[PDB]
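Participant: Mind having a look at this structure? Questions to follow.
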Amino acid sequence: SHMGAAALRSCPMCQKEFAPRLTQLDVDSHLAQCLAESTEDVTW
Ligand SMILES: [Zn+2]
């Protein structure tokens, strides 16, 4: 599947950039907390 298993180097959910020191596990770590928050309506 195309839109199934992929790997990103940043967080397009909150427009965040992952540092170079971070590992594959780190990226997924935040990717889970980001989607877990479901807060994509930041109006500040
Ligand atoms: Zn995020």
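Note that the numbers count up from 1, one per residue, in the order the chain is shown.
The header says solution NMR.
Using the three backbone atoms N, Cα and C, a Cβ is placed for every residue, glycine included.
The Zn(2+) binding site annotation in Swiss-Prot covers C11, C14, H30, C34 and is backed by sequence analysis. Record note (Swiss-Prot) on the mutagenesis of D28 to A (Swiss-Prot position 164): Abolishes binding to ubiquitin. A mutagenesis experiment is reported in Swiss-Prot for this position, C34 to A (Swiss-Prot position 170), and the note states: Abolishes binding to ubiquitin.
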Participant: Looking only at C-alpha atoms, tell me how far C34 (mutagenesis position) is from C14 (Zn(2+) binding site), rounded to the nearest Å.
Facilitator: 7
Participant: Cα distance, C14 (Zn(2+) binding site) to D28 (mutagenesis position), nearest Å?
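Facilitator: Spelling it out, the Cα of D28 (mutagenesis position) and the Cα of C14 (Zn(2+) binding site) are 14 Å apart.
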Participant: Does DSSP give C14 (Zn(2+) binding site) helix, strand or coil?
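Facilitator: Note: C14 (Zn(2+) binding site) is coil by DSSP, not helix or strand.
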Participant: Please list, in sequence order, every residue of the chain apart from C11, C14, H30, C34 whose Cβ lies within 8 Å of the Cβ centroid of the Zn(2+) site.
Facilitator: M13, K16, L31, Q33, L35
Participant: Measure from the Cβ of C14 (Zn(2+) binding site) and count the other Cβ atoms within 10 Å, all protein chains considered.
Facilitator: 14
Participant: Which entry in the list of recorded positions, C11, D28, has its Cβ near the fewest other Cβ atoms, using 10 Å as the limit?
Facilitator: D28
